[PDB]
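Visitor: Here it is, the structure, as structure tokens.
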Amino acid sequence: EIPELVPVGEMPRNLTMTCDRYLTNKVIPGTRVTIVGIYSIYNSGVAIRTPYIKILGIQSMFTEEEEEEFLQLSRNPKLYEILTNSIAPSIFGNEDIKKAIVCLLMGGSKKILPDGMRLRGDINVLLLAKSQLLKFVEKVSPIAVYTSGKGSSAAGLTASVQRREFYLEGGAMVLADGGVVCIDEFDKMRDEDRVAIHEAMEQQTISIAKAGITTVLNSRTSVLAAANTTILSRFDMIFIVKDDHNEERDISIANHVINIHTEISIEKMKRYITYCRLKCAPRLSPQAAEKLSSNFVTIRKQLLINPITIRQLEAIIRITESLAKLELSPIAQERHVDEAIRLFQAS
Amino acid sequence: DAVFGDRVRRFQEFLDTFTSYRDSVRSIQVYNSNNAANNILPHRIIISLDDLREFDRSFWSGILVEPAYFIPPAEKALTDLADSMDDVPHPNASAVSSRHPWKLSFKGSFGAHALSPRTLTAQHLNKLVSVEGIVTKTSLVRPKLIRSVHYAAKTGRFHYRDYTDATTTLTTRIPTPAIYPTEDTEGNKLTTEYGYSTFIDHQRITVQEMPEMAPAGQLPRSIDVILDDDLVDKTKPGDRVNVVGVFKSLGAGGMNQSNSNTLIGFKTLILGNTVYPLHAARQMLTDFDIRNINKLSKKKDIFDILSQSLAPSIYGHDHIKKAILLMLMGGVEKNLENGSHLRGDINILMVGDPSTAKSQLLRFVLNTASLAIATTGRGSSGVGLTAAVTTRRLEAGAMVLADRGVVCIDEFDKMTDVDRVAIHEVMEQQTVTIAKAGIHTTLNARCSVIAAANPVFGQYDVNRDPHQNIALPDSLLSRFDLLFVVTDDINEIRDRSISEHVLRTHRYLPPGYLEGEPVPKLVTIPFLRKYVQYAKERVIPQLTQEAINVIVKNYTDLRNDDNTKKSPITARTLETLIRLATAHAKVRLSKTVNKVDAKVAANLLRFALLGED
Amino acid sequence: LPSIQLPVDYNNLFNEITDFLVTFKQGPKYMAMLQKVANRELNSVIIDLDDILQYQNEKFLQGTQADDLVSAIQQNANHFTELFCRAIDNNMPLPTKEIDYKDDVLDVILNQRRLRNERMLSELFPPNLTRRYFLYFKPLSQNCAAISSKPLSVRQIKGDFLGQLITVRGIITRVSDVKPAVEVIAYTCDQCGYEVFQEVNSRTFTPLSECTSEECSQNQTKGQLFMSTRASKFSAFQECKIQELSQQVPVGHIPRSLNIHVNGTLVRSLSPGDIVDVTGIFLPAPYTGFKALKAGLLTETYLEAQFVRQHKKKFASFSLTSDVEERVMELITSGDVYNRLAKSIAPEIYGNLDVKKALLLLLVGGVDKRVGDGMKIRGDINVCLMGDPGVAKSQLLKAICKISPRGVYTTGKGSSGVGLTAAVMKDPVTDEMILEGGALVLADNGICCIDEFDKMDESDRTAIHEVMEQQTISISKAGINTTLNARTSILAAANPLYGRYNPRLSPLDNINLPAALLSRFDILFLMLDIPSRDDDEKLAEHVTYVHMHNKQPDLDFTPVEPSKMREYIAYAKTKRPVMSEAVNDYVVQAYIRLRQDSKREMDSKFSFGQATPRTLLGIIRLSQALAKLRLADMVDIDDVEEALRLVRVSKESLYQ
DNA sequence: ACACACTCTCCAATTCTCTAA
DNA sequence: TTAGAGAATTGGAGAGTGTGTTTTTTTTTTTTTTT
Ligand SMILES: Nc1ncnc2c1ncn2[C@@H]1O[C@H](COP(=O)(O)OP(=O)(O)NP(=O)(O)O)[C@@H](O)[C@H]1O
Ligand SMILES: Nc1ncnc2c1ncn2[C@@H]1O[C@H](COP(=O)(O)OP(=O)(O)NP(=O)(O)O)[C@@H](O)[C@H]1O
Ligand SMILES: [Mg+2]
Ligand SMILES: [Mg+2]
Ligand SMILES: [Zn+2]
């Protein structure tokens, strides 16, 4: 029975029913429906029988004109600024945070080699006000999961074995596979998850061999996280949130709160992000390769005379590709490399 | 009734026209007749469904839409063909009345009738279908009675009778009571002749849709399959499989009087006619492969070519690649006449700084070995890694599952001390033994172990002892054949070379794609896998005096000369030299180990152990 | 309803059987057995198929054709138990000796029944009622050989074999206790004073309730029938289960098993934990009554046992036939058996001769003692190996696991103190509690090998304390309060603390065992891996040869094979050599010196703890084992000084 | 289909009665 | 007073018919993952 009909303090009543031929396989669980059918009884106290219903009726990608708008956006000379401005517009300042979230949403490009090795596409960011951004990312992203560090069950963030025969269940790394996941307090991570997130992030997998269980789980996702150590090495970029205290801002927020108590929009931006992820996966030009390698050896030499490592060069490449992706340019260029290293100043 | 004869005739014409099936009948018969005079091949033949289409469309659609009326006469005609061909005289008592005809199987072009458990629907009942999925359950094998023979005591006459049940025949008949007759029509007491009677094997299984196809987190759906005679026990749970058979219904469906008001449906099954696996490892060589493998083996430096063709996307670490190749080839396992066992398989450990491709290189073995299991060191317990109790039943762990294969362990330094000590038996005795409440058993675990770890101080410290940098007991390090230390030493030209290499790697595009679309000589990996398989099956190098002269000298010098060597040297080091020399001789496809192999093996062990060449 | 031809006529084979029983010889062989049966001296007849094959060959070489009875009784074995029995009944000779016939109730009953018929006149009863014997077939020798000679694992027993005679290899899992089963039932009619019989074959039957005898009927005498035990015929019955060896199970599968039935004198032959070659007839088990009508065509199945071959002769099974006598005389006449037997243990391992000599004395063991007031003293010897990694400890330990007829191997990490000793499991679905013995019970009257002894948990190792000294187990848990027997000798192996032995500390610091447990080993051997260019070269040359040839290198020494070694040890474990006063004085004086030296040096780097009274009895046990190996009936001082040397040498590794 | 509980039916065993020697 | 011919009453032999059957703790010993 309908939830807004039930008398107070009682659990809802229900019925069982049958259909055949073309009325089969027409609905799925959780959907609200209207039914026309014969109401009758069947055999299964004294002179008493069970009731049921025999059903006789039930009631319950892009166009060309869509992508033309996305193409017009793609050739705008200030598109990067426009998307950054459109992200959590109530939050003051924090320019580079917004820029990093755009790159996290857009991602790099996945690749597979002749000797079978596999090259990651995702992006990972950490934030040290901050509560609002994770909710915004959850709303704008095509797929999203939100959690606090203790997790929804004894699976925690990653996965665990539980008990009577033993079984296994996955946390909110396995469940977000293929999409984005955001963690609301990364410091409240459990002990098992502290060690297990290394495999989940480096390999995009979780593997378990305990109590006769022997399986491997997929963890293909981009992680956003916030807190307040060596675990920072897992992320591509790390930043610290900043605040400003203009009274007009608080008064405006309060006036809006009273109003409810008494640039690009979200759905259009989400559809655009989906379109770009489906249409383009760009490649480095040779000029970018010379530039990046020269910069890499320059920083290592400077540090030697006074660390940078290959696992960070391969992160700068992913950021560069994600920046070229907004323009739908099939090749990445020095314009993107410059902004990539400029934005790499996490420190 | 008369139509049955004409269908037998028409299939006889098919069998005479397409002659490759006569050769199959005859070859099975002569093979079985040969070894019978000293395994035996089944009386079964697989027909291409395309030949039958091109021969007679009216018979093809009949087999494919009305199998209960076309498969039996066709199968009868096959038996007449095999029976008319010549056969061994004077058959025994059991052979004379076996009740064992030949049987058919099919391949090719099912069209609309190629299905999956989710989409099998009431419209398809009594049709011949093909389904795909995963095996989830299997019954025990049971014998089933179909014919019994009796000897009449007074008259000296042998009598017999036949039995039927709904799953034994495509057509439908009156069921039989499973009773044995005790007395003759003429009142004579009877006796039952076991050994002349005929029984057949029976097994039921269940097949479920693959999890990759499950919608919306909904419940998955499955079907039961019936197997018999030759098809029994060719599968186990977790197998991906494709099954061919007739889809049929059973029983009274509650219309024989029941309390249900007949809301419940009829039961249904698939009668297994043919079973094929799915690859989701093994390959079979063609003649050209043998030629190419043998010709390539005569190059001057095959070891360099093959080793550099492992993980070409990883720059450097030549010696570790060579060690991995020798591990994939392996030594030779010895069993002496008094039952004593000598180990053959090589174990490798590598420890080093962050980001130096340890996990990336370890990942390559998992995608070129024929059987490989992967695990992280902290995601596994001692019992889960070896074996555990359940209900009493004993359940295998990862090292028992990869028996004649390789096991990869990443983040080895995070494994607790209580978990590590379970491994000490498996890496030398190659067995697992349990002694717990209600159980005592031994299990086999013959695999090779390869693993990666981080040093104690987070980076390797040359200004402290190797034991201080590597917190593992001496009894465990002794069990690894080769121990490699690797570091990220900052240098200009090294940095430049590596960075240019990874940038060239990231500019790859796969063959069938335009730019920006989403997705010396080196032998290809699909050829290298054949080379390794062939070399491991067909050549077993024996040791020689010239090789021994090198091995003894190197072992005694290496043990007795005082040096800052990074691993304890024991009686197991000698065996590492013998194993490595044997594996190198095997790469070379040599029937014997020579002085060259011993020399190379010594020069690899010296590098890993004493750090310099 | 229909009928067929077949190539076999049973009349011809019956004629062959009756000729074979009265003609074959290696007088004729089987007539002696039937004379013993007739004399009531013998209860069972074992038919050898090697005889039938020999008979066929001899009849062929005499230029005559004959049917292949050997394959004929392998293909359809069930029917020929009846044919042979009828032939034996036909040809049975008369007794050679007086019997006291009046002891038989059946004789009196049948004599009186015959007399009733004789008076009335002025088949009677089923022949099974008077068969005083059992009959079994023994399969073809594989060295003469056919399928019955070739062992099958429990997976290879397909449905094709139903009815045939086969051989099976595996481990027994459980055994039932004996109970009677009826064959012929006997009844009495009250009114007409007449007796009737019924024969039972199926698993169930309906008893009779009306006297259908023609005389009783014609007198219209509707009398009542009553059952009687005193003239019924029973036979002993037992049921067992066999299961495939764990090292033959294919990957990812669960082991399979078979049900075995045993009747007659063959009862209580099998025991749990035995590895065995059973041979018998494989048959189906039909349903009965209303159950059969709705059971379907799927048949249950089982194996009728006929003969049993064990892989290793238990030491208790020994008797000195002259066949064994002739072989032990080879070793006795050759001389210096102590060194040859010790050198013959694991020849593929170089050196280590004193360790091997100690382990030979472990295989022999001391003499059990029981004083007139009821005190008893341990006879078993306990040994421990303590040493560096890579010195063949596990290898040597696992080699001795092959020689002993009863033994088990276990490792410290894989083992629970409960499962090592005995467990109280709530095993059935009925919530019943049942006791099930552990590894130390399965090793009763044998050796128990425990590897990685230093990895086992400190709490679990305490379970071994009672078994080591008292050779028994005591349990007091939910619903169970009993003592079990565990007459087992323990052999264990360990690495010192920190792995490789550390010379900075004392031996007791390195050993790291508590005093109460360190005392329970009669010998603890300390073996260290110290480099030497000379010794390393010799070891390497030996090992490389073994890898090249699969044979130990030899110029002078031939090891005795394990079979002849088992015969010598089994013969030697029967002797019980006694001490003497001259020997007693010597060992009494030795013991004082050991305790004085211990007291002097409890402070010292050369300390190993304090000598308790259990060190005296260790000397006596080692001395008596040495006396057993020389087949003496008297301990000699020559034994005592060797027993002291063998204890002294264990500590010399400390001095490089 | 296989032991049981219960119902139905026909046939001859039995005792009673009448008659005459 | 015996006995033998005819009639009536009762018993149970035995033939027939329908039927039923397979098939949430609470307490206590032991292994395993989790803090
Ligand atoms: N020639 C190379 N040398 C070193 N690293 C390389 C090389 N080529 C690629 N890499 C990259 O190095 C990164 C780290 O490799 P990985 O194998 O995870 O290092 P690791 O030894 O496991 N480090 P860690 O996980 O901290 O123990 C990956 O992103 C590789 O793609
Ligand atoms: N004297 C010897 N003769 C022959 N082989 C030897 C000898 N000493 C050591 N070995 C070899 O040493 C190897 C390891 O033997 P093993 O029994 O496993 O050592 P272990 O004493 O059990 N070491 P561990 O388990 O680490 O304490 C085997 O392959 C033996 O062949
Ligand atoms: Mg890594
Ligand atoms: Mg060992
Ligand atoms: Zn009677």
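Sequence positions for chain B are given in Swiss-Prot numbering; the residues included correspond to 18-55, 90-331, 338-448, 455-582, 648-741, in order.
A Cβ is built for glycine as well, from the same backbone N, Cα and C atoms used for every other residue.
Pulled these from Swiss-Prot:
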type	residues	note
BINDING	B:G409, B:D410, B:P411, B:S412, B:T413, B:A414, B:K415, B:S416	ATP binding site
MUTAGEN	B:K415 to A	No effect on MCM2-7 complex helicase activity. Loss of MCM2-7 complex helicase activity; when associated with MCM5 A-422. Reduces MCM2-7 complex helicase activity; when associated with MCM2 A-549
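Describe the structural surroundings of these features, if you would.
Guide: Packing around B:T413 (ATP binding site) is summarised by its Cβ count: 19 other Cβ atoms lie within 10 angstroms of its Cβ, all protein chains included. A coil conformation is recorded for B:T413 (ATP binding site) in the three-state DSSP classification, outside any helix or strand.
Long-range C-beta contacts of B:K415 (mutagenesis position), restricted to its own chain and to partners at least six residues apart, with a cutoff below 8 Å, comprise B:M407, B:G409, B:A515, B:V549.
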Visitor: Ten-angstrom check, please: count other Cβ atoms within 10 Å of the Cβ of B:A414 (ATP binding site), all chains counted.
Guide: 24
Visitor: My understanding is the cutoff is Cβ-Cβ under 8 Å with a sequence separation of 6 or more in the same chain; which residues meet that for B:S416 (ATP binding site)?
Guide: B:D473, B:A515
Visitor: Could you tell me which of the recorded positions B:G409, B:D410, B:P411, B:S412, B:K415, B:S416 sit with their CB under 8 A from some CB of chain A, listed in sequence order (or 'none')?
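Guide: Of B:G409, B:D410, B:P411, B:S412, B:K415, B:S416, the entries that lie near chain A are B:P411, B:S412, B:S416.
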Visitor: So which other residues, same chain and not among B:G409, B:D410, B:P411, B:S412, B:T413, B:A414, B:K415, B:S416, have a Cβ within 8 Å of the centroid of the Cβ atoms at the ATP site?
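Guide: The surrounding set, listed in chain order, is B:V549, B:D551.
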Visitor: Here the binding-site residues are B:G409, B:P411; which one has the lowest number of other Cβ atoms no more than 10 Å from its Cβ?
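Guide: Least crowded of the binding-site residues B:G409, B:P411, by Cβ count within 10 Å, is B:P411.
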Visitor: Identify which of the following binding-site residues, namely B:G409, B:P411, B:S412, B:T413, B:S416, place a Cβ less than 6 Å away from any atom of ligand 3, and list them by sequence position.
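Guide: Cβ under 6 Å from ligand 3: B:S416.
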Visitor: Sequence gap of 6 or more, Cβ distance under 8 Å: name the residues on the same chain that satisfy this around B:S412 (ATP binding site), in order along the sequence.
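Guide: Residues satisfying the criterion: B:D551.
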